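Asks: Sharing a structure below in structure tokens format, with a few things to ask.
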Amino acid sequence: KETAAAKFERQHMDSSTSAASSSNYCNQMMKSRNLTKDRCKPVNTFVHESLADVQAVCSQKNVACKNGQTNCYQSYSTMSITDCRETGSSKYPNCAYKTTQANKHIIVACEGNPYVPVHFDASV
Amino acid sequence: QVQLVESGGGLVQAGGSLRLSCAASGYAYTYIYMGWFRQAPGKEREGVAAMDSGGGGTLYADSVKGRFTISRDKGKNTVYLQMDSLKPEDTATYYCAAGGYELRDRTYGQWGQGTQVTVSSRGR
């Protein structure tokens, strides 16, 4: 039902902010985008840029992904990202996360046509 | 604006040779993987051969192994396809592609515009 593109958007795109507002951003957002449904996703990253800017990363620096595939792309500029890490206290279904804001280059895995991001690989 | 320009297409006799050329213009870095895909009239596009930016992680479709050779200028955005012992079956429009993985069609976001390669039967 949901496409790879769509999933990327849902899990990682939060254009409606320039940075995780409070310190309870991950808890609210992780839960509201269904990343805590079957279990607590250990780590997640949201990107606080426009869709267009993130989808343009597929045209930038071609890098190897972590799994070995070579269709990964690193952003020229640095972007506003929020690292969401699961605490120790967290336990399904009460998922607890620590919000860690940062500005780094995002590495994404791109595919399909239009050639859009389908997976968030790394931030560097 | 990155263009992928291909040349060397032609019309040849069954058993003859052709050489396909492709260079990426306007790309600041080096695409890890560059390869060739082809689409026979009506049918679906299929991968022909691919190689990475270093010596190679070369891969060939089963129909062309031993007859076609791919080559890349080490560290450059160029791909060549020497096509020997051409056969009617090889008639198709060949496409150069960059920035993907192995022969995975969906992972390639930069596509040439296509070069027709037609091989005419020996009989009549």
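Swiss-Prot numbering applies to chain A: residues 27-150, in that order.
Looking at the header, which is where the method is noted, we find X-ray crystallography, 2.8 Å.
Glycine residues also receive a Cβ, built from the backbone N, Cα and C atoms like all the rest.
Positions annotated as substrate binding site by Swiss-Prot: A:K33, A:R36, A:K67, A:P68, A:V69, A:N70, A:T71, A:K92, A:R111. Looking at Swiss-Prot, the entry for mutagenesis of A:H38 to A says: Loss of activity. Annotation comment: Swiss-Prot describes A:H38 as active site, proton acceptor. Record note (Swiss-Prot), mutagenesis A:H145 to A: Loss of activity. The unchanged residue is displayed. The feature active site, proton donor is assigned by Swiss-Prot to A:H145.
Quick one: how deep are these features, and who are their neighbours?
Replies: DSSP classifies A:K67 (substrate binding site) as coil under the three-state reduction. Of all Cβ atoms in the shown protein chains, 17 besides its own fall within 10 Å of the Cβ of A:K67 (substrate binding site).
In the three-state DSSP scheme, A:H38 (mutagenesis position) is classed as helix. Residue density at A:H38 (mutagenesis position): 21 other Cβ atoms are found within 10 A of its Cβ, drawing on all protein chains shown.
Secondary structure from DSSP puts A:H145 (mutagenesis position) in a beta strand.
There are 19 other Cβ atoms within 10 Å of the Cβ belonging to A:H145 (mutagenesis position).
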Asks: By a simple count, how many Cβ atoms lie within 10 Å of the Cβ of A:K33 (substrate binding site), its own Cβ left out?
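Replies: Its Cβ shell of radius 10 Å holds 12 other Cβ atoms.
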Asks: Report the same-chain neighbours of A:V69 (substrate binding site): residues 6+ apart in sequence with Cβ closer than 8 Å to its Cβ, ordered by sequence.
Replies: A:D109, A:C110, A:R111, A:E112
Asks: A:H145 (mutagenesis position): which of the recorded positions A:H38, A:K67, A:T71 is the nearest Cα neighbour?
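Replies: Going through A:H38, A:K67, A:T71 one by one, the Cα closest to that of A:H145 (mutagenesis position) is A:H38.
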Asks: Hey, of the binding-site residues listed (A:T71, A:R111), which one tops the CB count within 10 A?
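Replies: Its Cβ has the most other Cβ atoms within 10 Å: A:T71.
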